[PDB]
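Reading through the structure tokens given below for one structure.
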Amino acid sequence: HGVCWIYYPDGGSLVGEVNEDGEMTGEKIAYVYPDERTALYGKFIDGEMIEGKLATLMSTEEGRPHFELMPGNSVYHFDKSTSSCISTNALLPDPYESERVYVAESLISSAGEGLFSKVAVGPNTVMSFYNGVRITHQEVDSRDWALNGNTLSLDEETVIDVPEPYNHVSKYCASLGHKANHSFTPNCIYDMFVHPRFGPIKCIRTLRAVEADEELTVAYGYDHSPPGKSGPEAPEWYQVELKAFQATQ
Amino acid sequence: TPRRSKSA
Ligand SMILES: Nc1ncnc2c1ncn2[C@@H]1O[C@H](CSCC[C@H](N)C(=O)O)[C@@H](O)[C@H]1O
């Protein structure tokens, strides 16, 4: 029997034996996270996760992976959000993310909560996921900023959002990317990611080495010179910090 | 003026 490994540009991968139709279908298929250690092992159909259990990729021999199931009952499955449903299990955290980041009071004055690293990692490390409901750019761009605190463009046709009350960890903790605060000197970036549970979303990836307990920040990238109106389209707190920065140094 | 979401 032959084994196929399909790596996504983000570092994650699908591995297992394919059927006659050459499809990733069976009870022994697995999605392996970017650390090439954490995995979701179980039932998949044509590469789509039906029932994946947390496991650890122990070793690989001639392309053949050996997994060891983690103790526990938590199960995961493809659960792509819609414009109204963010998740079937809002309180089930992502296992990879749970070992890399945590939420706490931000070190940035009056910035509420922030996202912090649990471990020291090197450059280009995926740390968190930015899942949320999927809505149009027209809907987002047509409403008050008060409702767009957590909106992130996925692509030309979709915007990901984490609307109230899901912006509270007590109501939603499946992903935590929306908890990272803004910085004009960020240590992370938002990057494309294909997640076995959340589907196509964005992730938070480090730009360089980060230490344990260091706050993770990303440049929100709001339009500073929007064509059609001489005024940076962004919330007040952003415009304030922007001026302070452009004057800082 | 139009875009009101993260990422530049
Ligand atoms: N550099 C900064 N200065 C002040 N507020 C910031 C900031 N970066 C982010 N924020 C705040 O972050 C919200 C971003 S969502 C990030 C999580 C948020 N601080 C929380 O506690 O849920 C924004 O609406 C704004 O209130």
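By Swiss-Prot numbering, chain A shows 116-364, in order.
According to its header, this structure was worked out by X-ray crystallography, 1.7 Å.
A Cβ is built for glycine as well, from the same backbone N, Cα and C atoms used for every other residue.
Look at Swiss-Prot and you will find A:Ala226, A:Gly227, A:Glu228, A:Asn296, A:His297, A:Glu356 tagged as S-adenosyl-L-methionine binding site. Within its own chain, A:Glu228 (S-adenosyl-L-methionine binding site) has A:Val218, A:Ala219, A:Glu220, A:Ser221, A:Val284, A:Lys294 as residues 6 or more apart in sequence whose C-beta sits under 8 angstroms from its own.
Here Swiss-Prot flags A:214-336 as domain 'SET', drawing on sequence analysis.
According to Swiss-Prot, the experimentally introduced change A:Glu220 to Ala is described as follows: Increases near-attack conformations. A:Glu220 (mutagenesis position) carries a strand DSSP state (E or B).
Listed in sequence order, the residues of the same chain lying 6 or more apart from A:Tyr245 (mutagenesis position) and placing their CB within less than 8 Å of its CB are A:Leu267, A:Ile275, A:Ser290, A:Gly292, A:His293, A:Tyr305, A:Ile316, A:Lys317, A:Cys318, A:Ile319. Per Swiss-Prot, mutagenesis A:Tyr245 to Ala is noted as: Significantly reduces the monomethyltransferase activity but increases the dimethyltransferase activity.
One entry in Swiss-Prot concerns the mutagenesis experiment A:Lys294 to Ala. Its note says: Significantly reduces the catalytic activity.
Record note (Swiss-Prot) on the mutagenesis of A:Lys317 to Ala: Induces a reduction in methyltransferase activity toward TAF10 but an increased methyltransferase activity for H3 and p53/TP53.
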Three-class DSSP secondary structure - A:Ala226 (S-adenosyl-L-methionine binding site): coil
Least surrounded among the recorded positions, given as A:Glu220, A:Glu356, when other CB atoms within 10 Å are counted: A:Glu220
Those recorded positions in A:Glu220, A:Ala226, A:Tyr245, A:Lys317 whose CB falls under 6 A of ligand 1, listed in sequence order: A:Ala226
Secondary structure of A:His297 (S-adenosyl-L-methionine binding site) (DSSP, helix/strand/coil): strand
Fewest other C-beta atoms within 10 angstroms, as judged across A:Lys294, A:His297, A:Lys317, which are the recorded positions: A:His297
Count of other CB atoms lying within 10 Å of the CB belonging to A:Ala226 (S-adenosyl-L-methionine binding site): 16
